[PDB]
Amino acid sequence: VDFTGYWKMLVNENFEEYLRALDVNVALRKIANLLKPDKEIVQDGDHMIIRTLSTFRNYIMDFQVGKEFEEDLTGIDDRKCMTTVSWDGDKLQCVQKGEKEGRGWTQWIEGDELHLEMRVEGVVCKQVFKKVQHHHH
Ligand SMILES: COCC1CCN(Cc2nc(C(c3ccccc3)c3ccccc3)no2)CC1
């Protein structure tokens, strides 16, 4: 599997409850739920860069698959986690060890769709991105 490309959000399902479960305050939940970030991904051997890009902010994950790293979620839910991203067959599985139980995500591809399930405390948010070709800085 190769996740490299540029991807545009098509749906974002149950995002509000996900953020509610991270204890994000009601006003930021409103701001956050309006954002439709693109995903720019470069898979370079086991080195993955995943840029979640929006006007409100860019969130950059830059990691080595299988190697735990310290993830600074300040500005999201104001936490830090020790995160590990691992291959689970054709799926990318992330566990974010920290204050919240069961926090992570799973990413996979179906045709020209990038699929992203985000999880915390038994709450699930599902996003789907379509692969696009128009790139502007
Ligand atoms: C492979 O992608 C992994 C994903 C898993 C989820 N995190 C955290 C997350 N931030 C957000 C949004 C967000 C949530 C809360 C506060 C501010 C922003 C967001 C939107 C646009 C750019 C950056 C962030 N929504 O979710 C981002 C990377």
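Numbering starts at 1 and runs along the chain as it is shown here.
Looking at the header, which is where the method is noted, we find X-ray crystallography, 1.9 Å.
Keep in mind that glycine also has a Cβ here, set from the backbone N, Cα and C atoms.
Annotated features in Swiss-Prot:
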type	residues	note
BINDING	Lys39, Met61, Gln107	all-trans-retinol binding site
MUTAGEN	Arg20 to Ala (Swiss-Prot position 22)	No effect on retinol binding. Abolishes interaction with STA6 and the ability to enhance STA6-mediated vitamin A uptake
MUTAGEN	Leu28 to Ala (Swiss-Prot position 30)	Decreases cellular retinol uptake and impairs retinol storage
MUTAGEN	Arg29 to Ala (Swiss-Prot position 31)	No effect on retinol binding. Abolishes interaction with STA6 and the ability to enhance STA6-mediated vitamin A uptake
MUTAGEN	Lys30 to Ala (Swiss-Prot position 32)	No effect on retinol binding. Abolishes interaction with STA6 and the ability to enhance STA6-mediated vitamin A uptake
MUTAGEN	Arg57 to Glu (Swiss-Prot position 59)	Decreases cellular retinol uptake and impairs retinol storage
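Location within the structure of each feature annotated in Swiss-Prot.
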residue	record	Cβ contacts under 8 Å, 6 or more apart
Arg20	mutagenesis position	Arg29, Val123
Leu28	mutagenesis position	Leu19
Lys30	mutagenesis position	none
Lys39	all-trans-retinol binding site	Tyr6, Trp7, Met9, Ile50, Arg51, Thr52, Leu53, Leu114, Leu116, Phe129
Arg57	mutagenesis position	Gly75
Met61	all-trans-retinol binding site	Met48, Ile49, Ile50, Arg51, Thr52, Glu71, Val85
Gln107	all-trans-retinol binding site	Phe3, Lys91, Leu92, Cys94, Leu114, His115, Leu116, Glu117
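In this structure, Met61 (all-trans-retinol binding site) is part of a beta strand by DSSP.
Filtering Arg20, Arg29, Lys30, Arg57 by Cβ distance to ligand 1 (under 6 A) retains the following mutagenesis positions: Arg57. According to DSSP, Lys30 (mutagenesis position) sits within a helical segment. Comment: all-trans-retinol site residues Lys39, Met61, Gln107; largest CA to CA distance 14 Å, whole number.
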